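One structure is given below, encoded as structure tokens.
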Amino acid sequence: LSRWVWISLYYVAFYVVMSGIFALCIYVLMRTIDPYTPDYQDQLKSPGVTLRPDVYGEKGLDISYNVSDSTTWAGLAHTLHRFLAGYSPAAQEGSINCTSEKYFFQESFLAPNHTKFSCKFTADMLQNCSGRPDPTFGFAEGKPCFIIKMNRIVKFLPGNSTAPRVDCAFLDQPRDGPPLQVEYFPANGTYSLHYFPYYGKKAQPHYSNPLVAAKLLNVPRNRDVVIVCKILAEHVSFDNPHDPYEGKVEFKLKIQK
Amino acid sequence: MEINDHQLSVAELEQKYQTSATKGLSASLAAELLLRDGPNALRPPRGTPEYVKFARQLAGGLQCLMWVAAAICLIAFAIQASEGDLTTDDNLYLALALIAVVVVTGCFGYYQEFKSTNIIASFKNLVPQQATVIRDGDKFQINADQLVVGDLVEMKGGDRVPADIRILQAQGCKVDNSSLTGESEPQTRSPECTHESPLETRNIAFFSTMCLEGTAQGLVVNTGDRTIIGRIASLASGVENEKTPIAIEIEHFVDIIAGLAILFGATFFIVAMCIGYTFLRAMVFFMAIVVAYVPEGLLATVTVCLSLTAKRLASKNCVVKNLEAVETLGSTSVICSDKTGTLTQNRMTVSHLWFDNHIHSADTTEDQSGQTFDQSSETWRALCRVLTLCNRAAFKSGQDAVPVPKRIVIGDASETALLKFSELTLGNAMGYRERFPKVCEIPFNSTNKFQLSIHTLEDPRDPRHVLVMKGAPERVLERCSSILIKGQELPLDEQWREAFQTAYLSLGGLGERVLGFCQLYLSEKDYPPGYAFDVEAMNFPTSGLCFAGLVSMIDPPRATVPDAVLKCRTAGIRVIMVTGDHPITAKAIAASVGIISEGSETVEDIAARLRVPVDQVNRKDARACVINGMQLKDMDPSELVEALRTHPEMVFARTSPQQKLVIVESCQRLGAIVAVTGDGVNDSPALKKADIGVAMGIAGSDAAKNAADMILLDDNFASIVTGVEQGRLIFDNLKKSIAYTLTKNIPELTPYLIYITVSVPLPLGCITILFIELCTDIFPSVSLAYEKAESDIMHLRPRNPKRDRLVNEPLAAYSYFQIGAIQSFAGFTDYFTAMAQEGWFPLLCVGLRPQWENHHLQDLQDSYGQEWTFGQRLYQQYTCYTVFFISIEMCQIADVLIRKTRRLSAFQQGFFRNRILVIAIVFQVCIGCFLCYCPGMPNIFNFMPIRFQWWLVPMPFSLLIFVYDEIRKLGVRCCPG
Ligand SMILES: CCCCCCCC/C=C\CCCCCCCC(=O)OC[C@H](COP(=O)(O)OCC[N+](C)(C)C)OC(=O)CCCCCCC/C=C/CCCCCCCC
Ligand SMILES: CCCCCCCC/C=C\CCCCCCCC(=O)OC[C@H](COP(=O)(O)OCC[N+](C)(C)C)OC(=O)CCCCCCC/C=C/CCCCCCCC
Ligand SMILES: CNCc1cc(-c2ccccc2F)n(S(=O)(=O)c2cccnc2)c1
Ligand SMILES: *[C@@H]1O[C@H](CO)[C@@H](O)[C@H](O)[C@H]1NC(C)=O
Ligand SMILES: *[C@@H]1O[C@H](CO)[C@@H](O)[C@H](O)[C@H]1NC(C)=O
Ligand SMILES: *[C@@H]1O[C@H](CO)[C@@H](O)[C@H](O)[C@H]1NC(C)=O
């Protein structure tokens, strides 16, 4: 009659108790945890590299378009617009003109509302590939602009000597033509060292990764080609057979006419 | 249809079979008759192909649950290579793994049954039997299998009866029908039709039986399958082998599993679709859940445990034909047991003597391990002289290593019994006999009905003759006039005849065959050396002799049998005799072995002592009961149930093959699990219908052995008690090994339940769930087989099959939703620790799966804003695998320890005392570490070298399990209420 209640109430008792025990495990774990620095960075050995505008195929990044058909590239450009809508002077007020040119170590929290200073990085620094004077970021010409962005890992330092460069070159350079000529923006193709080291989203709520534009100039039309686009910095490795995005980005590209 | 032959005239038999009753079959005509009917033997069981004997191992309750599982897995995997580009194919792995254990187990079962039936077949001493046939008027020897119907054959003492023989003429021909009937004493065979039922006539001799003494000739009436032997065997075709109690139990918990898998899968399909998933994926998780309740290694481990118990019994000369049988004796509540050749040795041996006015008691055991009798007296030395000298039996040559009770003897039945008796009291009887040259002898006849012989003495200083004679006790008594007693040779006055007659009837009352012995030394005056005695002239005394004593014989229990019966009853198992033999012998042995306890009595005994009619006896007072087949024929099944319920110690005498099967059935139907033990063809039918059929390896008929599930290779009836013990351990221990194996299935599933309903990154992978199920926890769960008992196991009643199951709903509920629960909160705490210490806080983790698994995000942001590539997120997912796995392993050290005992605390019985279990915890941790810290392992098996905080996060949860089960077990222990 009334004993299924006396056992089921044992189960609701047992699961409430056990749940609470788990809760206190979480709570106590959430004080192990520093809000500004992750305990271990075990898989972020070297930074990931991402490209933009990213279009993916069966085998990975696969960008393909037709200079004469804006349908096939408006979208591409419109991603580069949306991507850079957060590099506008408008949405860069929370950061400051770093000019230091070497690492921007901060040990205390001297920025508004108990935070740290993050550097400004504005679209117009990509110059020709900034979406002005060309709102198609070089696609309508056949000399497209690919934005390269290095993944941020907290307190990661790329290298003391130079700034990290982006070298971007053919995988198999066509055997009736020359190497890939690229123009980078900024000019050597570098991420300036005052953007490193990243302290975290809580620390620098307004941070924005340095971008480098790669304007590909002499890609032969109507041919399948693959561009490797790796990062040269001392603490940055790009030869990992189980992450092909550690330290680089490969992409296949065909520009049709 | 067989009945025609023993009722025909010799003219009619010669007509029917185109034969002569004295000159026999023509030669060519018997060549043709052989072409017609085939050889004279029983055509073996049809014989199923090798590939199908493999096929049938892949079938069974767990097995079919696993085939349905892999069925579901392949239906789902097809749905999923249709539903976008998924190269996940976990269901390929799981389904193919299920097929894998089902199959590999299959090989193991097939190979076990192979090796076991080679072990049984290789003690079967197939030596071709022969027969004295007469053809064209010639007596010669042919193989028994070449006898065609209508042949004229001859038998003498020693010969095996070659076919089914209808007897035309016989001189004092007695026979051993114990393989067909129950009867332990020799059965007369004479040519006159004594019954219309050919089983109960005396003018047929049966295909498989032994001619013990005398001589007969008769015509062949059936060969091969058509003989009463092949007919009673063919009865055991029409008996269907019901399924074992262990098979029932397995199917019970397969049903519990199935219930759970449906109830869950359904509940989370409702939930899955209320979370806005597509019906087409909510069916995929329905499927994954349903399959997730099917353990992957269970079938493997139980098929290992049964196999280890089989090895134990095989070590004790108890070969089992298939693994399920190692359990059955533990669940048995009654033993329907054959008498002659089973409980007894089927060998008439001297059991008692009457001499110096006392009934002495000889040691009837086969290993000679009991109380012999007093051999001081002059009377005994004389009585030994008479029974040793008046005897014509002789051991076959070169038997000196053979123990005497097992030696082959060229003699009659009584004479064989007595010859072994002299060889075990006097020592070297035949040489002794040689030392007293026989000068005259009348052998047993139908005129005199006694055997006598006259001998010259041993030394030369006594030159007398000694006349020794033996025969039926009354017939010996009237022929003699004094009695040896205590060095006196007193006159045989009225009181000695009354006391002799009292002893004779007492040994007849215990169902023994009594023989009287006597002597007379002959004068030198009247009978001087070289005197020509003449048996026809009778020129010597056959009267006025001197009585020595009585010697009496019986078919006696096997040495270890009385004790074996004792222990089975100590362990709550009802023993029932079911014997074809006559009630008086049946009841004697049922006393001797402990079936009928010292001091209980039948209703006929109560009437006989109280001096009342049996109508007045209160049946409730009679703890024992004997019922022959005749009364059992005129019994409603309700009367049989009244008798079985009313009279604890039941003996069925004169019981046909079918009646044994019917007593088995009546118990079974009353709820019993029934074991039957049996010698021969008659008990073969009961053997098949039994929950477990036990055949005697040596004494046993091919029919019996074939029906039986288990063979006592050395006829040691005490093996039975070992069977009870090993089937009570391996049951309790399986209840342990299963409880362990089932408990990992909830921590293996709650990750996927959460990963669906919360969209957390995947805590635990398929590729690693397989390692748990088939690698890390196998050796622990098998080690539980080696647990010793937690009680005086052989003093416990047999389990109630309807109440106490292998897996109850309480047992499951406990192992799944309490110990499994604690394991899942263990793993999930180690999961959220492993992620927060790497960058991902819990609140971020809800909903994060779409982005987690997206190949088109190589910059997904953690809680510190750092940006992971998909590959990096994947190596984190493997770390999540490995910590959830290790949480499960630590909690399965706690599991294997608390599942050592169901009642007792670990402090009492121990921790390190099961040594195989300890080796298996070391093994489990070693495989764990090899999977974590070997190089290459993140890529080959998706296992990360986890940090050493991740091992310890489960420790409190493990110890919590230990303490929780202790408190429960102490609750049961120190409070039955
Ligand atoms: C039928 C049986 C069902 C049993 C299900 C389990 C129910 C119990 C589960 C959750 C209840 C809430 C537990 C968490 C709250 C703990 C107390 C608390 O207040 O802690 C604060 C945290 C942190 O706060 P923050 O991250 O915003 O700040 C970061 C803090 N700083 C900046 C200092 C680092 O709050 C948080 O994270 C909130 C996290 C809430 C989401 C947790 C993830 C949900 C996963 C559940 C899986 C459970 C497995 C169940 C196994 C059952 C086996 C049968
Ligand atoms: C109790 C005894 C039972 C009898 C044994 C039966 C065991 C059979 C169990 C499973 C068989 C199925 C596996 C066979 C298929 C191999 C396929 C292969 O080509 O493999 C490579 C994979 C690595 O895939 P990935 O995840 O890196 O790819 C990711 C791909 N992307 C990126 C597209 C997602 O590896 C794998 O799947 C392999 C996964 C295999 C998991 C094994 C589970 C542990 C079993 C242990 C039994 C050990 C017996 C030893 C006996 C010795 C006696 C002398
Ligand atoms: C039988 N008990 C062990 C078990 C087996 C699976 C499983 C189910 C479907 C397909 C493949 C699987 F390995 N699961 S599972 O909880 O459903 C699960 C866990 C993690 C990833 N996928 C599913 C649990
Ligand atoms: C940012 O600071 C630099 C440092 O030299 C200065 O030249 C430049 O005018 C500033 N840009 C602004 C305020 O837009
Ligand atoms: C960038 O654009 C300007 C024209 O506005 C031109 O002066 C300069 O040469 C361009 N650089 C490249 C590499 O095209
Ligand atoms: C796109 O280029 C193709 C050559 O591949 C050309 O035929 C076509 O006209 C172009 N598209 C349009 C819309 O003209």
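Since chain B takes its numbers from Swiss-Prot, the residues it shows come out as 49-1025.
The way this entry was determined, per its header, is X-ray crystallography, 2.8 Å.
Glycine residues also receive a Cβ, built from the backbone N, Cα and C atoms like all the rest.
Annotation for B:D386 (active site, 4-aspartylphosphate intermediate): spatial neighbours B:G230, B:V626, B:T627, B:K708, B:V724, B:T725, B:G726, B:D727, B:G728, B:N730, B:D731, B:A734, criterion Cβ-Cβ under 8 Å with sequence separation of six or more. Under the heading active site, 4-aspartylphosphate intermediate, Swiss-Prot lists B:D386, citing experimental evidence as support.
As annotated by Swiss-Prot, K(+) binding site applies to B:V339, B:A340, B:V342, B:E344, B:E796, B:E821, with the evidence given as experimental evidence. Secondary structure from DSSP puts B:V339 (K(+) binding site) in a helix.
When secondary structure is read from DSSP and collapsed to three states, B:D386 (active site, 4-aspartylphosphate intermediate) falls in the coil class. Residues or ranges marked as Mg(2+) binding site in Swiss-Prot: B:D386, B:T388, B:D727, B:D731.
Per Swiss-Prot, mutagenesis B:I120 to A is noted as: Has potassium-independent constitutive ATPase activity. Counted within 10 Å of its Cβ, the other Cβ atoms near B:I120 (mutagenesis position) come to 21, all protein chains included. In the three-state DSSP assignment, the secondary structure recorded for B:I120 (mutagenesis position) is helix.
Experimental mutagenesis is annotated in Swiss-Prot for B:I120 to M, with the remark: Has normal potassium-dependent ATPase activity.
According to Swiss-Prot, the experimentally introduced change B:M335 to A is described as follows: Has potassium-independent constitutive ATPase activity. Annotation for B:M335 (mutagenesis position): spatial neighbours B:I120, B:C121, B:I123, B:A124, B:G313, criterion Cβ-Cβ under 8 Å with sequence separation of six or more.
Among the mutagenesis experiments that Swiss-Prot reports, B:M335 to I is described with the note: Has normal potassium-dependent ATPase activity.
Here B:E344 (mutagenesis position) comes close to B:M114, B:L142, B:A145, B:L146, B:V149, B:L818, B:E821, B:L822: these same-chain residues lie at least six apart in sequence, with C-beta atoms under 8 angstroms from its C-beta. Taken residue by residue with DSSP, B:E344 (mutagenesis position) is part of neither helix nor strand, so it is coil. According to Swiss-Prot, the experimentally introduced change B:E344 to D is described as follows: Loss of ATPase activity.
Quoted from Swiss-Prot, the note attached to the mutagenesis of B:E796 to D states: Reduces potassium-dependent ATPase activity. Neighbour list (B:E796 (mutagenesis position), Cβ cut-off 8 Å, at least 6 residues apart, same chain): B:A340, B:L812, B:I817, B:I820, B:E821, B:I936.
One mutagenesis experiment named in Swiss-Prot is B:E796 to Q, and its note says Has normal potassium-dependent ATPase activity.
According to DSSP, B:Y800 (mutagenesis position) sits within a helical segment. Among the mutagenesis entries in Swiss-Prot is B:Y800 to W, noted as: Has constitutive ATPase activity that decreases in the presence of potassium ions. Has potassium-dependent ATPase activity; when associated with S-804. Has weak potassium-dependent ATPase activity; when associated with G-812.
B:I804 to S appears in Swiss-Prot as a published mutagenesis result, with the remark: Has potassium-dependent ATPase activity; when associated with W-800. The C-beta environment of B:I804 (mutagenesis position), restricted to residues of the same chain at least 6 apart in sequence and closer than 8 Å, consists of B:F316, B:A320, B:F333.
For the published mutagenesis B:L812 to G, Swiss-Prot gives the following note: Inactive due to impaired folding. Has weak potassium-dependent ATPase activity; when associated with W-800. In the shown protein chains, 27 other C-beta atoms lie within 10 A of the C-beta of B:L812 (mutagenesis position).
Experimental mutagenesis at this site is recorded by Swiss-Prot as B:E821 to Q, annotated: Has potassium-independent constitutive ATPase activity. Counting every protein chain shown, the number of other Cβ atoms lying within 10 Å of the Cβ of B:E821 (mutagenesis position) is 22.
DSSP gives B:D825 (mutagenesis position) a coil state; it is part of no helix or strand. The Cβ of B:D825 (mutagenesis position) has 25 neighbouring Cβ atoms from other residues within 10 Å, across all protein chains displayed. Listed in Swiss-Prot is the mutagenesis experiment B:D825 to E, annotated as follows: Reduces potassium-dependent ATPase activity.
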Return the residues near B:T388 (Mg(2+) binding site) by Cβ distance under 8 Å, restricted to its own chain and a separation of at least 6 in sequence.
B:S226, B:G230, B:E231, B:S232, B:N394, B:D603, B:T627, B:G628, B:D629, B:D727
Taking the recorded Mg(2+) site as B:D386, B:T388, B:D727, B:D731, identify the other residues of that chain whose CB atom sits within 8 Å of the mean position of the site's CB atoms, giving them in sequence order.
B:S226, B:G230, B:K387, B:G389, B:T390, B:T627, B:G628, B:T725, B:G726, B:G728, B:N730, B:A752
Can you see whether DSSP assigns B:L812 (mutagenesis position) to helix, strand or coil?
coil
With the Cβ under 6 Å from ligand 3 as the test, give me the qualifying entries from the recorded positions B:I120, B:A340, B:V342, B:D386, B:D731, B:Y800.
B:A340, B:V342, B:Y800
On a C-alpha basis, identify the one among B:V339, B:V342, B:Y800 that is nearest to B:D825 (mutagenesis position); the candidates are the recorded positions.
B:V342
Applying a 10 Å Cβ distance cut-off over all chains shown, what neighbour count does B:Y800 (mutagenesis position) have?
20
Chain-mates of B:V339, B:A340, B:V342, B:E344, B:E796, B:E821 with C-beta within 8 Å of site centroid, K(+):
B:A117, B:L142, B:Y341, B:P343, B:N793, B:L797, B:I817
Which of B:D727, B:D731, the listed binding-site residues, has fewest other Cβ atoms within 10 Å:
B:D727
Reported as an integer number of Å, what is the Cα distance between B:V342 (K(+) binding site) and B:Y800 (mutagenesis position)?
15
Cβ atoms near B:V339 (K(+) binding site) (within 10 Å, other residues, all chains):
23
